[PDB]
Amino acid sequence: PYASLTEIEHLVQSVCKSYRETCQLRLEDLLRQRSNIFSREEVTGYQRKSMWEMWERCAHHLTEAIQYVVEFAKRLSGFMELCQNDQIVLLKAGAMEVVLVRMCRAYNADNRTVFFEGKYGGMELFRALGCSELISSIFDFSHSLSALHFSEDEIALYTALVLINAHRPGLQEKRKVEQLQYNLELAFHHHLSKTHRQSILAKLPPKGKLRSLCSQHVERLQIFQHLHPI
Ligand SMILES: Cc1ncc(C(=O)Nc2cc(Cl)cc(CN3CCN(C(=O)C4CCCC4)[C@@H](C)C3)c2C)cn1
């Protein structure tokens, strides 16, 4: 019922290994490459692309991102033991939320640029999409998250808890999800206490804010998918 220190340490290690096995680019590489910024020629090139081409570019990126998140979820202890309903409930709510959180790794707060197709560019890069307000919202959320200066280990633990969330409506074995959520909270708090970083807990975004942004994101994605299916 009350996991030992050894159990908690092993869970931290498990989650962090699972995460590193399931992310595309190393954070160190994203950080190093912040100086590589799209030229004006490249930006205007992107802006002159059709809406549909830009949609394809973004949708294929998101497909890859979601695929990695699903693989991460399945590697979390206990997840594959949950009934199918609960797995689906958690993934349908949580996968795109984790995708959004993982985006902050590729966000540069110094100049409000993001990594996309080999270099950093501002929100202007995506003009052809005609989604200025939504993209601004994504940049804003990422800027707030960027302020925590997450380690990869912290992102692993935080995103585990984004997924393993017993407060999702529709769950049929809430106790089982609650148990997994608690164990993961114990892992997160242990790792933060070890590293003297517990203060970051009072700086995480409200879970509702993440859900709302996800809802707004998915709404627009469904529109593009309807107009131009991938
Ligand atoms: C290899 C690799 N790793 C990580 C990353 C990355 O996260 N970049 C990244 C990070 C942040 Cl904070 C914001 C953005 C902006 N874009 C805008 C387009 N977009 C959409 O969904 C549109 C589709 C229709 C609706 C809006 C999203 C992909 C977000 C990006 C690209 C990239 N490449």
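We number chain A the same way Swiss-Prot does; the residues here are 263-492, in that order.
Method on record in the header is X-ray crystallography, 1.7 Å.
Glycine is no exception: its Cβ is also placed from the backbone N, Cα and C atoms.
Classification of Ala327 (mutagenesis position) by DSSP places it within a helix. In Swiss-Prot, a published mutagenesis experiment is listed as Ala327 to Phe, annotated Completely abolishes transcriptional activity.
Here the residue is the original one, but Swiss-Prot notes a mutagenesis experiment at this spot, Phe378 to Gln: Completely abolishes transcriptional activity. According to its DSSP assignment, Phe378 (mutagenesis position) is in a strand. If you take the C-beta of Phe378 (mutagenesis position) and look for same-chain residues 6 or more apart in sequence within under 8 angstroms, you find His323, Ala368, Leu387.
Taking all protein chains in view, 21 other C-beta atoms sit within 10 angstroms of the C-beta of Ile397 (mutagenesis position). One mutagenesis experiment named in Swiss-Prot is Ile397 to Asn, and its note says Nearly abolishes transcriptional activity.
Listed mutagenesis positions: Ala327, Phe378, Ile397. Those with a CB atom under 6 Å from ligand 1: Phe378, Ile397. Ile397 (mutagenesis position) carries a helical DSSP state (H, G or I).
When the Cα atoms are compared, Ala327 (mutagenesis position) and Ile397 (mutagenesis position) turn out to be 17 Å apart.
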